Each structure stands twice: as structure tokens, then as C-alpha cells.
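> Have a look at the structure that comes next, please.
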Amino acid sequence: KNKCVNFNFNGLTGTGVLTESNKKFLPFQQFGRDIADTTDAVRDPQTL
Amino acid sequence: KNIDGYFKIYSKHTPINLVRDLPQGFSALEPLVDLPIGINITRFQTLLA
Ligand SMILES: *[C@@H]1O[C@H](CO)[C@@H](O)[C@H](O)[C@H]1NC(C)=O
């Protein structure tokens, strides 16, 4: 966390800084998105 | 609803004071389960007790 890394989470390949988000996702809701429609946040499939 | 062999169900349960018909208000429906049944469904029934 708090570092620039290349991450592939649940088949989703991306590069960015991983931080803990204060947003509360529903159990089913996973991928968050901003106005730009790019992925804002994801969920760790191993340890949720 | 069923699309592309994948069934989708959306469940919301909240208490309300109602007599008949439907109350006028807003509600946000959320999913319930995930059922990849993949079968043709042309009819449905409502079970009662
Ligand atoms: C489902 O079966 C009914 C009756 O045979 C048919 O009219 C309908 O087109 C079928 N739908 C699909 C998606 O195959």
C-alpha cells in the first residue's frame, strides 16, 4: 500500500497506488468508478 | 430478470405503514443472490400459503 505498483486483481490488470478506501462497498459491489469511468477501487478476491 | 443465461434477482425489505395499493416514495433495490441457471423462462407463478 501507499506505493506505485502493477496490480492484477480478479483478472483486472492495472497500475496505480493502492490505498484503503473509506467508501463502504456492498458485499456484491466490487469495482468502483469515478466520473472518468475508469476503475476507482477494487476488492481483494483472496481476503475481502 | 434473466439475460445471457444468467439470472439476476434484486431484493429489498424495509418496514412501512401501508393499507392498500402502493406508497409513494423512493427505494434503492440491491441484489440478492447469483443464479447462473441458463434456462428459458416464459412463465412464472406466485406461491401462497
Ligand atoms: C422459450 O420457449 C418458448 C416456447 O417454446 C418460446 O416461444 C420462446 O421463444 C423461447 N425463448 C427462448 C429465449 O428460447
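For chain A, we keep the numbers from Swiss-Prot: what you see runs 535-582, in order.
Structure determined by electron microscopy, 3.8 Å.
Cβ atoms are placed via backbone N, Cα and C, with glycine included.
Swiss-Prot feature annotations, pasted as is:
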type: VARIANT; residues: A:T547 to K; note: In strain: Omicron/BA.1
type: VARIANT; residues: A:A570 to D; note: In strain: Alpha/B.1.1.7
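In the displayed structure, how are the listed features positioned relative to their neighbours?
DSSP assigns A:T547 (variant position) to a strand segment in the three-state reduction.
Using a 10 Å radius centred on the Cβ of A:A570 (variant position) and all shown protein chains, the other Cβ atoms total 7.
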> Give the three-state DSSP assignment (helix, strand or coil) for A:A570 (variant position).
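In three-state terms, A:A570 (variant position) counts as coil.
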> Measuring Cα to Cα, how many angstrom lie between A:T547 (variant position) and A:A570 (variant position)?
17
